[PDB]
Amino acid sequence: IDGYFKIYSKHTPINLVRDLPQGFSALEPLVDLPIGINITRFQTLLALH
Amino acid sequence: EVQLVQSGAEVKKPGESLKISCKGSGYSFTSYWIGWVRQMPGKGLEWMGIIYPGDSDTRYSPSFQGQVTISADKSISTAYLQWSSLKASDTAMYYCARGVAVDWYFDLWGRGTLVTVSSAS
Amino acid sequence: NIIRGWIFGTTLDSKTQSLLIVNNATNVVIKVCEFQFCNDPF
Amino acid sequence: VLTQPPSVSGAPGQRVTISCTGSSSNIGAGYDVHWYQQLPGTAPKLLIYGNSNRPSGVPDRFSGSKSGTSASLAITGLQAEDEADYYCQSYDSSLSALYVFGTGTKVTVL
Amino acid sequence: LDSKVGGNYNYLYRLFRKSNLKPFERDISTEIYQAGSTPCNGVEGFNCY
Ligand SMILES: *[C@@H]1O[C@H](CO)[C@@H](O)[C@H](O)[C@H]1NC(C)=O
(Lines of atoms letter the chains of each structure in order from A and count residues from 1; the text may use other names and numbers.)
(Lines give C-alpha, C1' and ligand atoms only; values in the text may rest on other atoms or scores of the structure.)
Protein backbone atom coordinates (compact mmCIF):
# COMPACT_ATOMS: atom_id res chain seq x y z
CA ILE A 1 0.00 0.00 0.00
CA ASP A 2 1.38 3.40 -1.07
CA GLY A 3 4.53 1.65 -2.28
CA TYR A 4 5.63 0.51 1.20
CA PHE A 5 5.50 -3.27 1.49
CA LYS A 6 4.16 -4.54 4.82
CA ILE A 7 4.92 -7.76 6.70
CA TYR A 8 3.04 -9.01 9.76
CA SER A 9 3.75 -11.94 12.06
CA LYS A 10 1.94 -13.73 14.87
CA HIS A 11 3.18 -17.25 15.67
CA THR A 12 0.76 -19.27 17.80
CA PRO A 13 0.83 -22.99 18.68
CA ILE A 14 -2.04 -25.11 17.37
CA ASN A 15 -2.62 -28.76 18.23
CA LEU A 16 -5.23 -29.44 15.53
CA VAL A 17 -4.14 -29.68 11.90
CA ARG A 18 -7.19 -31.01 10.02
CA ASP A 19 -9.73 -28.30 10.90
CA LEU A 20 -8.43 -24.75 11.34
CA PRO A 21 -9.17 -23.65 14.93
CA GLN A 22 -11.40 -20.71 15.75
CA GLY A 23 -10.38 -17.64 17.75
CA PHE A 24 -9.26 -14.15 16.80
CA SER A 25 -5.55 -13.40 16.35
CA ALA A 26 -4.48 -9.91 15.26
CA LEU A 27 -1.09 -9.59 13.62
CA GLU A 28 1.64 -7.04 14.29
CA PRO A 29 3.82 -5.02 11.86
CA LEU A 30 7.19 -6.58 12.66
CA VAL A 31 8.69 -4.62 9.74
CA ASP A 32 7.53 -2.04 7.18
CA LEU A 33 9.56 -2.59 4.03
CA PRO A 34 10.02 0.38 1.64
CA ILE A 35 10.58 -2.02 -1.27
CA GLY A 36 9.28 0.39 -3.91
CA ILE A 37 8.33 -2.41 -6.40
CA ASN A 38 5.14 -3.93 -7.93
CA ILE A 39 3.95 -7.34 -6.63
CA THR A 40 1.49 -9.31 -8.82
CA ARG A 41 2.04 -12.97 -7.79
CA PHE A 42 3.79 -15.16 -5.23
CA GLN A 43 4.26 -18.76 -4.08
CA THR A 44 5.92 -20.74 -1.28
CA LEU A 45 8.56 -23.42 -1.90
CA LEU A 46 10.22 -25.21 1.02
CA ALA A 47 13.40 -27.29 1.22
CA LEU A 48 13.82 -31.07 0.85
CA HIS A 49 13.98 -33.57 3.70
CA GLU B 1 44.96 28.13 -25.46
CA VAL B 2 43.68 26.32 -22.37
CA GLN B 3 46.27 27.15 -19.72
CA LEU B 4 46.21 27.96 -16.00
CA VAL B 5 49.36 29.93 -15.09
CA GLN B 6 50.69 30.63 -11.60
CA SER B 7 52.82 33.01 -9.53
CA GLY B 8 56.53 32.77 -8.85
CA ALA B 9 58.40 31.43 -5.85
CA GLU B 10 57.93 33.44 -2.66
CA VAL B 11 59.59 33.42 0.76
CA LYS B 12 57.79 35.21 3.59
CA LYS B 13 56.47 34.90 7.15
CA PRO B 14 53.22 33.55 8.63
CA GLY B 15 50.39 35.99 9.21
CA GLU B 16 50.37 37.93 5.95
CA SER B 17 48.54 37.25 2.69
CA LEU B 18 49.78 35.70 -0.56
CA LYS B 19 47.69 36.38 -3.67
CA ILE B 20 47.81 34.02 -6.66
CA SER B 21 46.39 34.64 -10.14
CA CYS B 22 45.39 31.52 -12.10
CA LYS B 23 43.87 32.90 -15.31
CA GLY B 24 41.46 30.67 -17.21
CA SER B 25 40.96 30.68 -20.97
CA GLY B 26 39.79 28.43 -23.77
CA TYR B 27 36.72 27.27 -21.84
CA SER B 28 33.44 28.72 -20.59
CA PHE B 29 34.62 29.93 -17.19
CA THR B 30 31.19 30.15 -15.53
CA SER B 31 30.41 26.56 -16.56
CA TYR B 32 33.28 24.48 -15.12
CA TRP B 33 34.28 23.49 -11.59
CA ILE B 34 37.53 25.39 -10.93
CA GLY B 35 39.38 24.50 -7.76
CA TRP B 36 42.61 24.37 -5.81
CA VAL B 37 44.53 21.27 -4.73
CA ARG B 38 47.53 21.23 -2.38
CA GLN B 39 50.40 18.77 -2.04
CA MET B 40 52.93 18.57 0.76
CA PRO B 41 56.57 18.24 -0.36
CA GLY B 42 57.17 14.54 -0.88
CA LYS B 43 53.61 13.57 0.08
CA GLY B 44 50.33 12.89 -1.69
CA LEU B 45 47.75 15.24 -3.13
CA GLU B 46 45.16 16.51 -0.67
CA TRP B 47 41.97 18.23 -1.79
CA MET B 48 41.17 21.73 -0.54
CA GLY B 49 38.07 22.80 -2.44
CA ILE B 50 36.39 23.53 -5.76
CA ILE B 51 34.69 26.85 -6.52
CA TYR B 52 32.07 27.59 -9.18
CA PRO B 53 32.54 31.00 -10.84
CA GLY B 54 28.80 31.25 -11.48
CA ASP B 55 27.86 31.53 -7.80
CA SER B 56 31.21 31.37 -5.94
CA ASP B 57 30.01 28.06 -4.49
CA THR B 58 32.84 26.52 -2.46
CA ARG B 59 32.93 23.04 -0.91
CA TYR B 60 36.01 22.91 1.38
CA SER B 61 37.63 19.89 3.09
CA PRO B 62 37.26 18.46 6.63
CA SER B 63 41.00 18.71 7.32
CA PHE B 64 41.30 22.11 5.59
CA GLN B 65 38.38 24.18 6.92
CA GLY B 66 39.26 27.54 8.50
CA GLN B 67 42.89 27.38 7.33
CA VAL B 68 42.83 28.81 3.78
CA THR B 69 40.95 31.40 1.74
CA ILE B 70 39.64 30.82 -1.79
CA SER B 71 37.73 32.97 -4.27
CA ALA B 72 37.46 33.72 -7.98
CA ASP B 73 36.96 36.71 -10.28
CA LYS B 74 34.61 36.03 -13.19
CA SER B 75 35.29 39.58 -14.41
CA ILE B 76 38.80 38.58 -15.53
CA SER B 77 38.19 34.79 -15.48
CA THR B 78 40.99 34.31 -12.95
CA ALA B 79 41.06 32.07 -9.88
CA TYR B 80 42.13 33.67 -6.59
CA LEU B 81 44.03 31.96 -3.78
CA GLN B 82 44.50 33.97 -0.60
CA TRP B 83 45.70 33.40 2.96
CA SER B 84 44.57 35.21 6.11
CA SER B 85 47.52 33.83 8.11
CA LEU B 86 50.23 31.43 6.96
CA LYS B 87 52.28 28.90 8.94
CA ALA B 88 55.89 27.74 9.03
CA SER B 89 54.90 24.18 8.06
CA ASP B 90 52.72 25.51 5.21
CA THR B 91 55.68 25.30 2.80
CA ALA B 92 54.11 23.23 0.01
CA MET B 93 52.96 23.41 -3.60
CA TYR B 94 49.39 24.39 -4.50
CA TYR B 95 47.76 23.54 -7.83
CA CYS B 96 44.73 25.25 -9.39
CA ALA B 97 43.14 22.58 -11.58
CA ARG B 98 39.72 22.66 -13.22
CA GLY B 99 37.34 19.75 -12.69
CA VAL B 100 33.96 18.80 -14.12
CA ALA B 101 30.77 17.88 -12.31
CA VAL B 102 29.77 14.21 -12.56
CA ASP B 103 32.67 11.71 -12.53
CA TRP B 104 34.40 14.42 -10.49
CA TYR B 105 37.89 14.50 -11.97
CA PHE B 106 40.23 17.30 -12.98
CA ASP B 107 40.33 17.24 -16.77
CA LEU B 108 43.11 19.88 -16.82
CA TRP B 109 45.68 20.98 -14.24
CA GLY B 110 47.42 24.29 -13.77
CA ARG B 111 51.17 24.59 -13.37
CA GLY B 112 51.01 25.00 -9.60
CA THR B 113 52.45 27.42 -7.06
CA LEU B 114 55.74 26.55 -5.36
CA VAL B 115 55.59 28.58 -2.14
CA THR B 116 58.09 28.53 0.73
CA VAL B 117 56.73 30.05 3.94
CA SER B 118 58.56 30.00 7.28
CA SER B 119 58.88 32.05 10.45
CA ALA B 120 62.09 33.57 9.08
CA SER B 121 61.74 36.29 6.45
CA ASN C 1 8.93 -30.25 12.52
CA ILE C 2 9.94 -26.98 10.81
CA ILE C 3 8.65 -25.11 7.76
CA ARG C 4 12.29 -24.83 6.62
CA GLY C 5 12.53 -22.04 4.05
CA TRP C 6 10.17 -19.71 2.22
CA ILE C 7 10.22 -18.40 -1.36
CA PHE C 8 8.18 -15.45 -2.64
CA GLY C 9 8.23 -13.03 -5.58
CA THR C 10 6.03 -11.86 -8.49
CA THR C 11 7.43 -13.94 -11.40
CA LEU C 12 11.22 -14.07 -10.88
CA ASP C 13 11.37 -13.23 -14.61
CA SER C 14 12.82 -9.67 -14.56
CA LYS C 15 9.52 -8.13 -15.69
CA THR C 16 9.35 -6.55 -12.20
CA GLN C 17 11.98 -6.27 -9.49
CA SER C 18 11.62 -9.47 -7.45
CA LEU C 19 11.18 -10.20 -3.72
CA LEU C 20 12.40 -12.93 -1.37
CA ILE C 21 11.88 -13.59 2.36
CA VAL C 22 13.88 -16.80 3.00
CA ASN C 23 14.62 -17.76 6.60
CA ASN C 24 17.96 -19.39 7.43
CA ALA C 25 20.99 -19.29 9.73
CA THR C 26 19.24 -17.03 12.28
CA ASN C 27 18.77 -14.34 9.64
CA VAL C 28 16.03 -13.10 7.31
CA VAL C 29 17.12 -12.19 3.78
CA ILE C 30 14.49 -9.73 2.53
CA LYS C 31 16.55 -8.97 -0.57
CA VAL C 32 14.65 -8.06 -3.74
CA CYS C 33 17.12 -9.82 -6.02
CA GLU C 34 16.01 -11.61 -9.19
CA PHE C 35 16.54 -15.08 -7.77
CA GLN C 36 16.65 -18.33 -9.73
CA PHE C 37 13.41 -19.57 -11.27
CA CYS C 38 13.28 -23.13 -9.94
CA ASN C 39 10.37 -25.35 -8.91
CA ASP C 40 12.56 -27.29 -6.42
CA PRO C 41 14.58 -24.75 -4.38
CA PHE C 42 15.94 -24.93 -0.84
CA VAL D 1 41.79 7.35 2.23
CA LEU D 2 42.45 5.15 -0.81
CA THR D 3 45.25 2.76 0.15
CA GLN D 4 47.80 1.79 -2.48
CA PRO D 5 51.16 -0.03 -2.69
CA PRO D 6 53.89 2.46 -1.73
CA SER D 7 56.36 1.06 -4.29
CA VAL D 8 55.66 -1.00 -7.41
CA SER D 9 58.54 -2.32 -9.52
CA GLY D 10 58.31 -3.19 -13.20
CA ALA D 11 60.80 -4.35 -15.83
CA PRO D 12 60.67 -2.91 -19.36
CA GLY D 13 58.27 -4.78 -21.63
CA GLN D 14 56.26 -6.07 -18.66
CA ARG D 15 52.59 -5.42 -17.90
CA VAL D 16 51.71 -4.60 -14.28
CA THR D 17 48.35 -3.70 -12.73
CA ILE D 18 48.64 -0.74 -10.36
CA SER D 19 46.28 -1.94 -7.62
CA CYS D 20 43.88 0.81 -6.53
CA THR D 21 42.46 -0.93 -3.47
CA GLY D 22 39.73 1.08 -1.78
CA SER D 23 36.91 1.10 0.77
CA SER D 24 33.22 0.31 0.22
CA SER D 25 32.35 3.97 -0.48
CA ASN D 26 35.17 4.97 -2.87
CA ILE D 27 35.55 2.01 -5.27
CA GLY D 28 33.25 -0.83 -4.19
CA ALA D 29 30.16 1.41 -4.24
CA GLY D 30 30.12 1.35 -8.05
CA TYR D 31 31.61 4.83 -8.32
CA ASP D 32 33.95 5.65 -11.18
CA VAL D 33 37.72 5.76 -10.73
CA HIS D 34 40.22 8.20 -12.23
CA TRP D 35 44.02 8.29 -12.42
CA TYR D 36 46.58 11.10 -12.60
CA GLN D 37 50.19 10.69 -13.78
CA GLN D 38 52.24 12.56 -11.18
CA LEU D 39 55.40 12.94 -13.25
CA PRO D 40 58.22 13.69 -10.77
CA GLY D 41 59.24 17.34 -10.68
CA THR D 42 56.02 18.47 -12.41
CA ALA D 43 52.23 18.45 -11.95
CA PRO D 44 50.12 15.30 -12.40
CA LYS D 45 48.73 14.64 -15.87
CA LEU D 46 45.39 12.93 -16.49
CA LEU D 47 46.05 9.41 -17.78
CA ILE D 48 42.91 7.30 -17.16
CA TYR D 49 39.42 8.50 -16.23
CA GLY D 50 36.12 6.65 -16.28
CA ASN D 51 37.84 3.22 -15.98
CA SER D 52 37.73 2.89 -19.78
CA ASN D 53 38.24 6.33 -21.37
CA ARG D 54 41.57 7.71 -22.57
CA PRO D 55 42.05 11.48 -23.07
CA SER D 56 43.86 13.06 -25.99
CA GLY D 57 47.61 12.49 -25.93
CA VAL D 58 47.43 9.33 -23.79
CA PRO D 59 48.93 6.36 -25.69
CA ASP D 60 46.86 3.18 -25.91
CA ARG D 61 49.57 1.30 -23.97
CA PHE D 62 48.17 3.10 -20.94
CA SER D 63 44.97 1.40 -19.78
CA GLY D 64 42.66 1.24 -16.79
CA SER D 65 40.25 -1.25 -15.29
CA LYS D 66 38.01 -1.84 -12.28
CA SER D 67 37.74 -5.12 -10.34
CA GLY D 68 35.01 -5.02 -7.71
CA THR D 69 36.24 -3.03 -4.71
CA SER D 70 39.65 -2.48 -6.35
CA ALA D 71 40.84 -0.85 -9.56
CA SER D 72 43.84 -1.63 -11.76
CA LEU D 73 45.84 0.48 -14.21
CA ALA D 74 47.25 -1.77 -16.93
CA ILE D 75 50.46 -0.42 -18.49
CA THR D 76 52.04 -2.37 -21.35
CA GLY D 77 55.64 -2.11 -22.53
CA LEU D 78 57.27 -0.02 -19.81
CA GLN D 79 59.70 2.55 -21.22
CA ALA D 80 61.99 5.25 -19.83
CA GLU D 81 59.20 7.86 -19.76
CA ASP D 82 56.97 5.44 -17.82
CA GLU D 83 58.94 6.13 -14.62
CA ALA D 84 56.12 8.22 -13.15
CA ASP D 85 53.96 8.39 -10.04
CA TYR D 86 50.24 7.56 -10.09
CA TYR D 87 47.31 8.65 -7.89
CA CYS D 88 44.01 6.85 -8.35
CA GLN D 89 41.11 8.88 -7.00
CA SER D 90 37.33 8.74 -6.99
CA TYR D 91 34.27 10.32 -5.36
CA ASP D 92 33.06 9.65 -1.80
CA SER D 93 29.39 10.26 -1.02
CA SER D 94 29.61 9.45 2.70
CA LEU D 95 32.44 11.86 3.58
CA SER D 96 30.51 14.76 1.91
CA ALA D 97 33.76 15.66 0.11
CA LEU D 98 33.56 15.83 -3.67
CA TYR D 99 37.14 14.62 -4.06
CA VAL D 100 39.10 11.84 -2.34
CA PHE D 101 42.67 11.08 -3.42
CA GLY D 102 44.68 7.91 -3.03
CA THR D 103 47.72 7.25 -0.88
CA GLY D 104 49.82 6.97 -4.04
CA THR D 105 51.89 4.39 -5.89
CA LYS D 106 55.55 5.10 -6.63
CA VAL D 107 56.58 3.22 -9.78
CA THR D 108 60.22 2.46 -10.57
CA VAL D 109 61.80 0.80 -13.61
CA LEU D 110 64.13 -2.13 -12.92
CA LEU E 1 26.74 19.87 -9.26
CA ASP E 2 25.61 18.14 -12.49
CA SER E 3 27.27 20.39 -15.10
CA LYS E 4 28.24 17.64 -17.57
CA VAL E 5 29.16 19.22 -20.96
CA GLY E 6 27.63 17.14 -23.78
CA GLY E 7 25.03 15.93 -21.24
CA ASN E 8 25.46 13.47 -18.39
CA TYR E 9 23.77 10.51 -20.12
CA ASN E 10 23.47 8.62 -16.78
CA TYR E 11 20.35 10.43 -15.61
CA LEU E 12 17.34 8.62 -17.09
CA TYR E 13 13.58 9.11 -17.41
CA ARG E 14 10.68 7.02 -18.70
CA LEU E 15 9.76 8.97 -21.82
CA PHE E 16 7.00 6.52 -22.82
CA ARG E 17 4.46 6.34 -19.98
CA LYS E 18 3.13 2.81 -20.43
CA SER E 19 0.40 3.33 -17.82
CA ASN E 20 -0.48 5.39 -14.76
CA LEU E 21 2.03 5.31 -11.90
CA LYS E 22 0.93 4.47 -8.36
CA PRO E 23 2.34 7.00 -5.75
CA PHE E 24 5.84 6.24 -4.41
CA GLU E 25 6.26 3.38 -6.89
CA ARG E 26 9.46 2.60 -8.79
CA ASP E 27 9.82 0.41 -11.88
CA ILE E 28 13.22 -0.77 -13.17
CA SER E 29 12.71 -2.89 -16.30
CA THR E 30 13.73 -2.16 -19.89
CA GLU E 31 11.41 -3.37 -22.66
CA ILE E 32 10.39 -1.93 -26.02
CA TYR E 33 7.01 -0.18 -25.83
CA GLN E 34 5.15 -1.30 -28.95
CA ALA E 35 2.96 1.34 -30.58
CA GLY E 36 1.79 -0.75 -33.56
CA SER E 37 0.55 -3.86 -31.73
CA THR E 38 3.32 -6.06 -33.12
CA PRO E 39 5.64 -8.58 -31.44
CA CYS E 40 8.83 -6.62 -30.77
CA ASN E 41 11.05 -9.62 -29.94
CA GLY E 42 13.66 -7.02 -29.05
CA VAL E 43 13.67 -3.72 -30.95
CA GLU E 44 13.27 -5.11 -34.46
CA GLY E 45 9.50 -4.68 -34.44
CA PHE E 46 7.80 -1.60 -35.82
CA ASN E 47 7.25 1.28 -33.37
CA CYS E 48 9.18 -0.68 -30.71
CA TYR E 49 10.90 2.27 -29.03
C1 LIG F 1 1.45 -3.53 -11.24
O2 LIG F 1 1.14 -4.56 -12.18
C3 LIG F 1 -0.24 -4.61 -12.54
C4 LIG F 1 -0.43 -5.73 -13.55
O5 LIG F 1 0.47 -5.53 -14.64
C6 LIG F 1 -0.64 -3.29 -13.18
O7 LIG F 1 -2.03 -3.34 -13.51
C8 LIG F 1 -0.38 -2.16 -12.21
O9 LIG F 1 -0.71 -0.91 -12.83
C10 LIG F 1 1.09 -2.18 -11.85
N11 LIG F 1 1.43 -1.07 -10.98
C12 LIG F 1 2.48 -0.29 -11.25
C13 LIG F 1 2.17 0.97 -12.00
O14 LIG F 1 3.62 -0.57 -10.92
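The numbers used for chain C are those of Swiss-Prot, and the residues that appear cover 99-140, in sequence.
For all residues, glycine too, the Cβ spot is worked out from N, Cα and C.
With a cut-off of 8 Å between CB atoms and residues at least 6 apart in sequence, the same chain places C:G103, C:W104 near C:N121 (mutagenesis position), listed in sequence order. Among the mutagenesis experiments that Swiss-Prot reports, C:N121 to Q is described with the note: Partial loss of biliverdin affinity.
Listed in sequence order, C:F140 are the same-chain residues at least 6 apart in sequence whose CB falls under 8 Å from the CB of C:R102 (variant position). Following the DSSP three-state reduction, the secondary structure of C:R102 (variant position) is coil. Here the residue is the original one, while Swiss-Prot reports the natural variant C:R102 to I with the comment In strain: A23.1.
DSSP assigns C:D138 (variant position) to coil in the three-state reduction, outside any helix or strand. The note that Swiss-Prot attaches to the natural variant C:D138 to Y is: In strain: Gamma/P.1.
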Could you tally the C-beta atoms, other than its own, that fall within 10 angstroms of the C-beta of C:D138 (variant position)?
8
